[PDB]
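Undergrad: There's a structure below that I have some questions on.
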Amino acid sequence: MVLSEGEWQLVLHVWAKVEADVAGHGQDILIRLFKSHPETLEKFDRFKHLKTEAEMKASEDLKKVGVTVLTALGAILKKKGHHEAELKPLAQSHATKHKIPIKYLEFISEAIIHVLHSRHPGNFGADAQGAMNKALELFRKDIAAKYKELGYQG
Ligand code: HEM
């Protein structure tokens, strides 16, 4: 697929607001994912044991990981579709080391869109959400094709 420049703009405009607080957004998103789809917490051997949301809010590890997840996503979105080189190492460790099915990437995409919608309603109207969804679908489709080359497709 291919986003228009206008769609990239809407995506990079709401992302410039996320970047004013990357650790807080990272926490919100991962907690939104784990509440919604608790099976995904099992993949994180680091803090599979956190039982409640208050425990999650207080885990410094969970917050570091969130910052690492968002910072890498943001670097991919800034490429505007030209992301081949940033995807490779990423598709390799998620497919061979962590074994993250494509479906979990769909779950975290839904968590990102939920948080942006709550935190940034003025910059995240319908067109901006549609553009973000497009940018994340593009990201999943390219990562899925890379999984397949790497022998995982999952
Ligand atoms: C927006 C999508 C995602 C991005 C850009 C992302 C990126 C990253 C990055 C950059 C790291 C650190 C280096 C590496 O291990 O590759 C990481 C580690 C990790 N990611 Fe992903 N990730 C994404 C989705 C997920 C999801 C959905 C899961 C699980 C349901 C997941 C599971 C993990 C795990 C288990 C680690 C290890 C964390 C730690 O213990 O160090 N990731 N991810």
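Counting starts with 1 at the first residue shown.
Per the header of the entry, the method used was X-ray crystallography, 2.0 Å.
A Cβ is built for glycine as well, from the same backbone N, Cα and C atoms used for every other residue.
Checked Swiss-Prot, it gives:
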type    : residues      : note
BINDING : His94         : heme b binding site
VARIANT : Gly122 to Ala : In metmyoglobin
Undergrad: Please report the Cα separation of the residue listed as 'heme b binding site' and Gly122 (variant position) in Å, rounded to an integer.
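TA: That separation, Cα to Cα, works out to 34 Å.
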Undergrad: In which DSSP state, out of helix, strand and coil, do we find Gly122 (variant position)?
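TA: Once the DSSP labels are grouped into three classes, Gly122 (variant position) ends up as coil.
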Undergrad: Would you mind ranking the recorded positions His94, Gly122 by how many other Cβ atoms sit within 10 Å of each Cβ and giving me the lowest?
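TA: With the recorded positions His94, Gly122, fewest surrounding Cβ atoms within 10 Å: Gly122.
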Undergrad: Once the DSSP letters are reduced so that anything not helix or strand counts as coil, what is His94 (heme b binding site)?
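TA: In three-state terms, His94 (heme b binding site) counts as helix.
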